[PDB]
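Report on the structure given below.
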Amino acid sequence: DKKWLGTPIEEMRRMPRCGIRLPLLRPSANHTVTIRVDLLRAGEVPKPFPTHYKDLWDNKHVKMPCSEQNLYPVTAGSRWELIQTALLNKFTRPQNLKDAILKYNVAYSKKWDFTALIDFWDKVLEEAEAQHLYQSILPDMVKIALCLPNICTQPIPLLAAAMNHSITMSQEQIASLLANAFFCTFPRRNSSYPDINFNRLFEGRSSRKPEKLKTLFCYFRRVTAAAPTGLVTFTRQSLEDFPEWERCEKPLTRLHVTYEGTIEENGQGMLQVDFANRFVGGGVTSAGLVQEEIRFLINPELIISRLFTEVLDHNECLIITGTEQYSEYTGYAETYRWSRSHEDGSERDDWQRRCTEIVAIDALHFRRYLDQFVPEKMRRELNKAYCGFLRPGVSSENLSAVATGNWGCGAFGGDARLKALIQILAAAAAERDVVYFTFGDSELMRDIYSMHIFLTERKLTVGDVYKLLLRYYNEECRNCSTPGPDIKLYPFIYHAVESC
Ligand SMILES: Cn1c(=O)c2[nH]c(SCCN3CCOCC3)nc2n(C)c1=O
């Protein structure tokens, strides 16, 4: 019967109700703001700041395709002029789009296959859909792409490793950048940054990529029919000092656990976990189509983090506030399908950001299952999750619940019961409640609930629980000679505590 256990999801903190009154939006040394704050108003397209395009071409900023320093061999010609000449042509067949994109990517004319784009256009779309694509949608995408210098007038700093820095930009500015990415215009991007140009979406024989392209075109149709009016903030967070887990005397926090529902639909206004790759967005611009890549497709503004976010080190995360949902879907991986357009009904905060906060935290990939019970590996996951959850200088009553699930399970080989306890401990340390979605696994729901209430009723601290994890390693894992231990973790914990 029972679809959820624990604290009712209704009793969990959410944005905007729980939120602090935001300080005045303004640029600072650690906050790049690319719009006119004095003109930011509800329901109005933000005005770029500055008024005129300013260029930086260096190792600390995005290399813009419209830079006068973006050159091609002829003597040197302007590659931005070449990109205009190429893209300002009628498309009537997918070959025409391939040929356009290759005019300014000539070194890749042999290497970039467009099979998936061709299949999408010719073999997946209805003839009327394809018509609307080349008559309306692609020309509008070209125009927003070519408007980049008037839209993205302010250099965009890279969120490099170890930087604690935020970029607040307009949804409109993202749209212009993403249209550039579609047309593969970002220079020098073809090794510690994710791919941004969309060339791999077009290549190879694929059933996933046509569905990816349906999802992205749904977005591009929307933001070219009418400019979106809000802002999005991208924050890299890198922590210097981590808890002494074994000494942590904080209590556990509340838990809601359910096998029905999704982070994105049922965790509205909560801190939504992206089960991330350390290259944020994972295989979104290529073949990947599981939880991170789906989120990045239905909220495509997340993709632009790939333009400027260096690969995450162990102590870092990326926090994205304000992305809008444009699509709905069913399935995942081989069964993923674009369903329909989604009208996002989220309220906006006082910076006109959708009240949607997503954190990219990358779990480790465990080729050997027992490796993840090694203390250094448990601490690594605790500290990553803690970095993703913690908000320095916010009171606990202003913190939404964490909406998450089986982080690093699936391809990464994580143990769901261990990872649930790790996230429960990290959340407790960050003074946040947990909303946990087991994604149809009703046994796992009961198991996590049963363990959580056992530890709470016995008033064990974060430290008490961590020590029991160390016991489990030392007694059942360390000198274990088979692929799996003799005794499972939760049974071990119950016996260890009930024995006291
Ligand atoms: C809680 N949760 C998920 O676990 C999830 N997984 C997927 S894709 C398939 C892979 N997963 C299967 C469950 O283990 C995580 C790996 N999409 C998801 N969404 C939207 C979600 O809300």
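Using the numbering of Swiss-Prot, the residues shown for chain A are 450-523, 531-646, 654-963, in order.
Recorded method is X-ray crystallography, 1.8 Å.
Keep in mind that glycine also has a Cβ here, set from the backbone N, Cα and C atoms.
Around the Cβ of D737 (active site), 29 further Cβ atoms fall within 10 Å across all displayed protein chains. The feature active site is assigned by Swiss-Prot to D737 (among others), with experimental evidence given as support.
Taken residue by residue with DSSP, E755 (mutagenesis position) is part of a helix. Around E755 (mutagenesis position), a 10 Å sphere centred on its CB holds 22 further CB atoms from the protein chains shown. Feature annotation from Swiss-Prot assigns active site to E755 (among others); the stated evidence is experimental evidence.
The annotation active site is assigned in Swiss-Prot to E756 (among others). When other Cβ atoms within 10 Å of the Cβ of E756 (mutagenesis position) are tallied across all protein chains shown, the result is 25.
Sequence-distant contacts of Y795 (substrate binding site), defined by Cβ-Cβ distance under 8 angstroms and a gap of at least six in the same chain, are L752, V753, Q754, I757. Per Swiss-Prot, substrate binding site is recorded for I726, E727, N740, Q754, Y795, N869, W870, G871, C872, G873, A874.
Listed in sequence order, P657, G746, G751, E755, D825 are the same-chain residues at least 6 apart in sequence whose CB falls under 8 Å from the CB of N740 (mutagenesis position). What Swiss-Prot notes for the published mutagenesis of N740 to A is this: Reduced poly(ADP-ribose) glycohydrolase activity.
Among the mutagenesis entries in Swiss-Prot is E755 to A, noted as: Abolished poly(ADP-ribose) glycohydrolase activity.
In Swiss-Prot, a published mutagenesis experiment is listed as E756 to A, annotated Abolished poly(ADP-ribose) glycohydrolase activity.
The note that Swiss-Prot attaches to the published mutagenesis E756 to N is: Reduces hydrolase activity.
When other Cβ atoms within 10 Å of the Cβ of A874 (mutagenesis position) are tallied across all protein chains shown, the result is 13. A mutagenesis experiment is reported in Swiss-Prot for this position, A874 to W, and the note states: Reduced poly(ADP-ribose) glycohydrolase activity.
Sequence-distant neighbours of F875 (mutagenesis position) (same chain, 6+ residues apart, CB-CB distance under 8 A): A826, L827, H828, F829. Following the DSSP three-state reduction, the secondary structure of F875 (mutagenesis position) is helix. Here Swiss-Prot notes a mutagenesis experiment, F875 to A, with the remark: Abolished poly(ADP-ribose) glycohydrolase activity.
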Q: Find the one among the recorded positions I726, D737, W870 whose C-alpha lies closest to that of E756 (mutagenesis position).
A: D737
Q) Listed recorded positions are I726, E755, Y795; which sit with C-beta under 6 angstroms of ligand 1? A) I726, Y795
Q) What is the Cα to Cα distance in Å between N646 and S654, where a stretch of 7 residues has no coordinates? A) 10
Q) Long-range same-chain neighbours of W870 (substrate binding site), Cβ under 8 Å, sequence gap at least 6? A) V736, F738, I824, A826, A848, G877, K882, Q886
Q) Since the record lists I726, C872 as binding-site residues, which of them has the fewest other Cβ atoms within 10 Å of its Cβ? A) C872
**Q.** Distance [Cα-Cα, Å, rounded] between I726 (substrate binding site) and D737 (active site)
**A.** 9
